[PDB]
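Peer 1: One structure follows; several queries about it will come next.
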Amino acid sequence: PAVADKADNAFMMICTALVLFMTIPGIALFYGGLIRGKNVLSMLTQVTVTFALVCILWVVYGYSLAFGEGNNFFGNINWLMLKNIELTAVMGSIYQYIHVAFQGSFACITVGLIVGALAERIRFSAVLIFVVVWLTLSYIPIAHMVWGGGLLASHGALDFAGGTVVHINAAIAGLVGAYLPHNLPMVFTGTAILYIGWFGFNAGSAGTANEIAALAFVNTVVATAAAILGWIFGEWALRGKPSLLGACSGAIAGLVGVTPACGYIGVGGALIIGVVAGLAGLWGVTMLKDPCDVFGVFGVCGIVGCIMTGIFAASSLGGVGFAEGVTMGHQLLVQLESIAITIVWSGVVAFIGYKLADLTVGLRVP
Amino acid sequence: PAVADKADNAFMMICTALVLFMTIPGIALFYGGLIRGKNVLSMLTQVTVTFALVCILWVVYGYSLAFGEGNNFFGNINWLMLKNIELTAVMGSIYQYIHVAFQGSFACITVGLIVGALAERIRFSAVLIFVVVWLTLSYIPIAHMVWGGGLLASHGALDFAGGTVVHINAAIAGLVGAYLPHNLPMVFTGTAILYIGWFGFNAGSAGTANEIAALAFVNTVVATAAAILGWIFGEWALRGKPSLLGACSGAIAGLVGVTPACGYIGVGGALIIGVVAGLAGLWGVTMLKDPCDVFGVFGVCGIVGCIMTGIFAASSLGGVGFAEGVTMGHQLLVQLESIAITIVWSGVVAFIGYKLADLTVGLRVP
Amino acid sequence: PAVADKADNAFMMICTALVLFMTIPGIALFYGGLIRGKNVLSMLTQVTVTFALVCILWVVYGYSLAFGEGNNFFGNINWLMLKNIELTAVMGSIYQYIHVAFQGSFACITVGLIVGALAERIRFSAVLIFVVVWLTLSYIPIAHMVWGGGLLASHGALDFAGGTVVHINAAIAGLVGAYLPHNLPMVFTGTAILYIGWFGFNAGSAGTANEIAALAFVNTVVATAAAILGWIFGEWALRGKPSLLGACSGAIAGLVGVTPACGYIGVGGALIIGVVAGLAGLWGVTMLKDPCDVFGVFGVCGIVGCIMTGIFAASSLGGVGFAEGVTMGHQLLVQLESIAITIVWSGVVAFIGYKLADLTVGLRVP
């Protein structure tokens, strides 16, 4: 039976720490420098406590429902508190305990994306209720559908590190929320930590320290750089000069955009995706006419990256190639469907979360 | 003869960097945001210079006296400046040079815990003298007794990553010291860096990227989260609302509490230890009626974690199981003895350090 | 044919992230706390955008020209956008894609060293032109000459991690530039991030998680500590007391000094190099009578470290030993020649870069 490779174990445990670093303190500092000074402490507390919450719900039943075998939409409850998972159990080429952790850290950053932006306007108890409802009914099923052998994966959707599961999912939850900068060095510091942590996020998604991890690593460097330049150029063009926030936004734009594509594309596709994503991101926030503008970058770039993954995975364009019997035509259709499903699923669940919270403790911070 | 495993080498070198990160700048920023603004620069200088000092004393004779073979209390001086340690020498499944580094980084964070808190009130030269005396007569012997085949290990004490060697040892040295917040975003940033670095501290204590490292990794995530929630709950209960400092303290509480237990317990035990530690930590600082309050968390949670390791390592409770012929009765007795010995040994040595310093250069900062 | 070792792949990918961390946000925060408050945002933007630029030029033709086979001074253009590099291509004991990334990250920090210091006084477009010219005509050829089988390597120059390619190269470019602290906690934070990232920089230069990486790791810890103490001592001696900036400068001094020597020397040589470098660094900045003073540390310590590598690599002094038939006499001569060549090559190219920029868009910020 399958034996764990210590090199992959090492890599994946370090990658998980890097993803945890994206939340604690990555996203917290990113939002901290953007929101009003008088709201920072509170937001920092909300991100820390909800992070703890997600970690616990993950171990208690999150992992089992997301990654256990079940149906197209959710797993099972046979892994409650990781029961039935032998310590030496192997998943892929690493111990399953590591997969649990790595996957849990993706749940954390996703929630951090939402809470950091909404902390200012939402009541503490309301956010806890929302987190519980949305992690359970949206994050878990979508993670199951994309990486848990569910509906989307079973139809061949390409999403290496979560353009759907993380970015689009959270962008929509945050935008439903919105519908209902004092420290730029701080924003930069959080952007930097997100960037560095993102190497575990993207490369670690290979599940092994192989050539695919190497590819995702290089593409991340390339798409992020291309997006910083694309954004900055659009900014110099529209506003006459680049800005620090523009540069950070650009980096996030490329990072988000390359997320679903990193392990399937060539460096050439990474450069193109990065440029398009930096520009689309700028167009995005511009059109979005607020820290919630952030969901404009995550949502627009997540959609763009997911669609472009269906183009650039082509052998012809330097990608690793589409699956057997799959054309670019067919693949693009599947990407569009995965995006639509994600937008609607997250939107509805988010609307139910906020509404439930509003009905139980009241949303609007007292 | 024993051959080094490159995966373990990679893992352990990365884990050492993560532990170094806990001090530089982890603990420095944690204390930096807590102490008075006018004292920050000085404290930062004291932590940096004493960190350099510990690194040098470690290589010169620290490692040899802690990890060389000798007696129940200390090693030998056959590894002065690492002489007699062939470059290719293997310790466990990694090169010995890596073990030297990894172990040295534990000495560093321990000292950083003490210096960051006392920098404000202690004279520079006095702290250097104290560091020399206490690292040499307390840290080294206790490290030798617990992880160097000394008295405590030879009696079967369980302490995976240093609830005694690091936490209790330093909590007591700091409290003897005490007997003789302006920037909360900064406190949060240091807490976050401590958390992330703590993965190398805890997981790296397996000495290999195996299932025990995976277990320690997951338990760290779980106990920290459980402690953040336990603390926050106690805070909402006693003070009417959670606070940022409460959330950070909770995280430190769970981290400290799970330190001796991480590699021996189940995730269920990790959750219970985390909750108890977050609450005990809150009770601790509360009773301690000052940045020195920090020693209340490290000391109380270190004791709690060490005792609970003697309960939760039981197979019955999801642990890896006690050693052959050892009962929970017998094990708890050994944990209590290791704690008592650590409290007294560190207390006496710390008292001698401060007193010597006071007699030579005067303690009270001029 | 050569097969990739996943442990080395893991290690090298994590080491690359650590080197990227040195720039984003390491050096940016180091300079951020040193320069005038009103110039921080701009400098941060310049470092971010030029970082993106270097990443792109690297992939487009940088890597190919630096590491492809060509002549003594530069490589070739057969690896444009990494064409002809099969995804599974192995370089040493890791996938070539990882070598590309790791090497690109060295290009980044080198440029960050220069831009962070000069951002204040240089026009944005002027710095972009300068970066393009200097990366292309100085960084690339020197990287090729030292690590790309060029002139210096082919004559046996010892420079494990870049005392010439990075430190001296950038110190000179910055000093030619100069010829034409408001937040010390911030300076400390950047110093700390540089330190931690430096473990990937130095250890990762072994290209594998072996005993040489272990040696470089330990030596880095030792030389940095020795330099912090040497600097601080010189400061207490000359100025009556240590300072936070002194402590950070000392750390950078030891880090720089041990860079070319880390993989060839014994810990004893690391301690001596560290002390000499901390003192030489202090003497340096002192003599330099400004954030550009930083080039005094990088340049003086880079020269010192490079020369001392020719002494301490000797078996007699605990080093790994000089190559067959090479004496310390002969080796020191080669070190001096590599330093001279680097100083002049970088100086001339830098002078041409600034001048071209000045002639095209004007240097002096409007």
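Residue numbering for chain B follows Swiss-Prot, covering 24-203, 217-325, 332-408 in order.
Using N, Cα and C of the backbone, Cβ positions are placed for all residues, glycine too.
Quick paste of what Swiss-Prot says about this protein:
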type	residues	note
BINDING	B:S241	NH4(+) binding site
MUTAGEN	B:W170 to L	5-fold increase in transport activity with methylammonium as substrate
MUTAGEN	B:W234 to F	Retains 80% of transport activity with methylammonium as substrate
MUTAGEN	B:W234 to A	Loss of transport activity with methylammonium as substrate
MUTAGEN	B:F237 to A, H, L, Q, S or W	Loss of transport activity with methylammonium as substrate
MUTAGEN	B:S241 to A	4-fold increase in transport activity with methylammonium as substrate. Shows 80% inhibition by thallium
Peer 1: Show which residues of the chain containing B:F237 (mutagenesis position), separated from it by at least 6 in sequence, have their CB under 8 Å from its CB.
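Peer 2: Once residues fewer than 6 apart are set aside, B:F237 (mutagenesis position) is near B:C38, B:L41, B:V42, B:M45, B:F129, B:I132, B:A184, B:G185, B:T295.
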Peer 1: Within 10 Å of each Cβ, count the other Cβ atoms and name the one among the mutagenesis positions B:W170, B:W234 with the highest count.
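Peer 2: By the 10 Å Cβ neighbour count, B:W234 comes out on top.
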Peer 1: Could you state the whole-number distance in Å separating the C-alpha atoms of B:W234 (mutagenesis position) and B:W170 (mutagenesis position)?
Peer 2: 18
Peer 1: Suppose we draw a 10 Å sphere around the Cβ of B:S241 (mutagenesis position). How many other Cβ atoms does it contain, all chains included?
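Peer 2: Here the count is 23.
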Peer 1: What does the structure give for the C-alpha distance between B:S241 (mutagenesis position) and B:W170 (mutagenesis position)? Integer Å is fine.
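Peer 2: Per the Cα atoms, B:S241 (mutagenesis position) and B:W170 (mutagenesis position) stand 10 Å apart.
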Peer 1: In this deposited model, 6 residues are left out between B:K325 and B:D332; how far apart are their Cα atoms, in Å?
Peer 2: 9
Peer 1: With 13 residues not built between them, what is the whole-number Cα-Cα distance in Å for B:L203 and B:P217?
Peer 2: 23
